[PDB]
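**Q** After the structure tokens below, expect a handful of questions from me.
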Amino acid sequence: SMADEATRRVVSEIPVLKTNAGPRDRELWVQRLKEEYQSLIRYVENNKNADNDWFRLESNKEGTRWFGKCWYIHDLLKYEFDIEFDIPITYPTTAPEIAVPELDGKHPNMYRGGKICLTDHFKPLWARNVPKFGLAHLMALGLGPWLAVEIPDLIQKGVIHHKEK
């Protein structure tokens, strides 16, 4: 299928995850977090080699709340957006909801709180890969393509302005 190949192309070279554990699952959750950090750092390293170093993420000590920044280049200007998400108790079966709080407020493909709205193909894709996909895959298959539609649209519509210096 086209969908299978497109997924393979994007998540090529991102380490797969193993453990089906969420925030309440003690030693198994600690192990899941090692897999999450190992996948994220390899994805970042790959992105640097691709000249597409487009995000940073940090977590709290328990790994249940994540926050950082993403960058998007449009007509050679770089745009920065703060991002954040909580880990659902039923992670990794359930995907986290990424918020871009500065874009909160009646914009296409978003919910209240600035939660990004992904297309319907993302949720079944995630479901059929549990528990192999993690936060690196959420960024690569979720937020990444979202930005490539929504940021150009919001710049064209004069919603987003670049800050001089």
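These residue numbers are counts, starting from 1, taken along the chain as shown.
Technique stated in the header: X-ray crystallography, 1.5 Å.
Even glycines carry a Cβ here, placed using N, Cα and C.
Dumping what Swiss-Prot says about this protein:
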- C117: active site, glycyl thioester intermediate (ACT_SITE)
- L33 to R (Swiss-Prot position 32): Abolished interaction with UFL1 (MUTAGEN)
- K34 to A (Swiss-Prot position 33): Impairs binding to UBA5 and thioester formation with UFM1 (MUTAGEN)
- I41 to R (Swiss-Prot position 40): Abolished interaction with UFL1 (MUTAGEN)
- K48 to E (Swiss-Prot position 47): Decreased interaction with UFL1 (MUTAGEN)
- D51 to A (Swiss-Prot position 50): Decreased ribosome ufmylation (MUTAGEN)
- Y111 to A (Swiss-Prot position 110): Decreased UFM1 transfer (MUTAGEN)
- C117 to S (Swiss-Prot position 116): Instead of the formation of an intermediate complex with a thiol ester bond between UFC1 (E2-like enzyme) and UFM1 (substrate), a stable complex with an O-ester bond is formed (MUTAGEN)
- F122 to A (Swiss-Prot position 121): Decreased UFM1 transfer (MUTAGEN)
**Q** By a simple count of other Cβ atoms within 10 Å, which of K34, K48, the mutagenesis positions in the record, is least packed?
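**A** Relative to the other mutagenesis positions in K34, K48, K48 has the fewest Cβ atoms within 10 Å.
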**Q** Can you tell me how far the Cα of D51 (mutagenesis position) sits from the Cα of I41 (mutagenesis position), in Å?
**A** 15
**Q** Tell me which of the mutagenesis positions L33, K34, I41, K48, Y111 ends up closest to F122 (mutagenesis position) in space, Cα to Cα.
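**A** Result: the closest of the mutagenesis positions to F122 (mutagenesis position) is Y111.
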**Q** Taking only the mutagenesis positions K48, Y111, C117, which one has a CA atom nearest to the CA atom of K34 (mutagenesis position)?
**A** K48
**Q** Which one is closest to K48 (mutagenesis position) in space, judged by CA to CA distance, out of the mutagenesis positions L33, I41, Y111, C117?
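**A** Minimum Cα distance from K48 (mutagenesis position) across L33, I41, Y111, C117 lands on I41.
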**Q** Using DSSP with the three-state reduction, classify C117 (mutagenesis position) as helix, strand or coil.
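**A** It is coil.
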**Q** Name the residues of the same chain, 6+ apart in sequence, whose Cβ is under 8 Å from the Cβ of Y111 (mutagenesis position)?
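**A** Sequence-distant Cβ neighbours: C117.
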